[PDB]
Amino acid sequence: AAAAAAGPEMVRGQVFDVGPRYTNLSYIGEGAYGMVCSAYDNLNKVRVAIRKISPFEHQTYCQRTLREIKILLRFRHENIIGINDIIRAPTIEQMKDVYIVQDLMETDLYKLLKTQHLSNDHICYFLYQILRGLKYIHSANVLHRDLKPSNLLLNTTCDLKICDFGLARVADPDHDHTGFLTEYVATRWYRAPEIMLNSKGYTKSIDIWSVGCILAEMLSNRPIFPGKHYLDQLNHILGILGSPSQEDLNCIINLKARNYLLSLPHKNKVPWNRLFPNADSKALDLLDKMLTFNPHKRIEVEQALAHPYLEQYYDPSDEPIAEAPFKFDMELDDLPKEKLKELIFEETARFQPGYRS
Ligand SMILES: Nc1ncnc2c1ncn2[C@@H]1O[C@H](COP(=O)(O)OP(=O)(O)OP(=O)(O)O)[C@@H](O)[C@H]1O
Ligand SMILES: [Mg+2]
């Protein structure tokens, strides 16, 4: 009833009406895209998180929005955040924003790592849950493409949930190759080496590298490859990984990519134990297999789960897989934000009280 607002001060922190169902409100940070706040879900009498989304003005937010709604609505896993509610106007004409309701999670890996020091058992359990959730995503043929500590939510019992599927895509190996130094949108620091060389990021091994980066950050509380820019990122990787072999260079048919790599002075590998002196030797072995320069040699999710470091948790029949692979036609740098809006409206209909009143 609009008679519901929450200290805008900037962005869209003004109006924030979510009907009769969500009482007690409190802002939880925001952004120039949507505002976040906890609220009291009376029907369930529990506290949830509501994100205000205002995408119809920007077709890239509209595509990221529709995309995330369809996937998050199809997935059902303990380690992947889920949409519990979606609040919007009754008609397309009146729909300006959307409110996605999800479980309330106290913190995320990003903030935790900024203050806490994880124990090896905490590290193993967090890694276990990431891979468990990731095995489900990859089984549906979807790639997250933007995994990083801030995309991993934690509650007080150390339950982890993957969120943010705005950059997710269906796997496409046949259309992954591209030129050298191709623009990319995912977070620089967790970007696979092949992205700056000849990959579009349409492969599952792209996610494994990111999880590899996350493990290292957990082991030291510091990002392991913080390039300040595109190529700097790549030189951070080669500095620890050292110069790639011939066999690996032989896999780069891309001439511009290959010649740049050959133009570089030789660098020896820096052993992980010199980098993480108090790390569990098993964790470092796995860290090694994930942060493998060659995407074809990089370890698979299922393989990561069955690794000795995780034997305390590994249990195949307790690590579910998608019922049917995902798919959604439109995956293009374009689709009229006129068509998307009426598509978002339709995707969100199941949450309207038309089936209650
Ligand atoms: N279910 C939720 N639990 C608690 N707060 C939330 C919930 N929704 C995201 N978090 C936290 O609220 C914040 C803002 O919302 P969102 O996830 O869209 O952006 P973000 O994680 O801050 O950054 P980004 O712009 O990369 O998404 C982050 O601190 C995030 O970890
Ligand atoms: Mg996020």
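The residue numbers of chain A are those assigned by Swiss-Prot, with the residues present covering 2-358 sequentially.
We read in the header that X-ray crystallography, 2.8 Å was used to get this structure.
Using N, Cα and C of the backbone, Cβ positions are placed for all residues, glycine too.
Quoted from Swiss-Prot for the published mutagenesis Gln117 to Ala: Reduced affinity for DCC. Strongly reduced affinity for DCC; when associated with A-123. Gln117 (mutagenesis position) falls outside any helix or strand according to DSSP and counts as coil.
Quoted from Swiss-Prot, the note on the mutagenesis of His123 to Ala is: Reduced affinity for DCC. Strongly reduced affinity for DCC; when associated with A-117. Reduced to three states, the DSSP call for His123 (mutagenesis position) is helix. For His123 (mutagenesis position), other Cβ atoms within 10 Å of its Cβ number 14.
DSSP gives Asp147 (active site, proton acceptor) a coil state; it is part of no helix or strand. Per Swiss-Prot, the feature active site, proton acceptor maps to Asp147.
Among the mutagenesis experiments that Swiss-Prot reports, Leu155 to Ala is described with the note: Reduced affinity for DCC. When other Cβ atoms within 10 Å of the Cβ of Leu155 (mutagenesis position) are tallied across all protein chains shown, the result is 18. Reduced to three states, the DSSP call for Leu155 (mutagenesis position) is strand.
Considering other CB atoms within 10 Å as the measure, the emptiest surroundings among the recorded positions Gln117, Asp147 are those of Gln117. Note on proximity: of the recorded positions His123, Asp147, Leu155, the one nearest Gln117 (mutagenesis position) is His123, by Cα distance.
Between the alpha carbons (Cα) of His123 (mutagenesis position) and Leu155 (mutagenesis position) lies a span of roughly 12 Å. Separating the Cα atoms of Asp147 (active site, proton acceptor) and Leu155 (mutagenesis position) is a whole-number distance of 17 Å.
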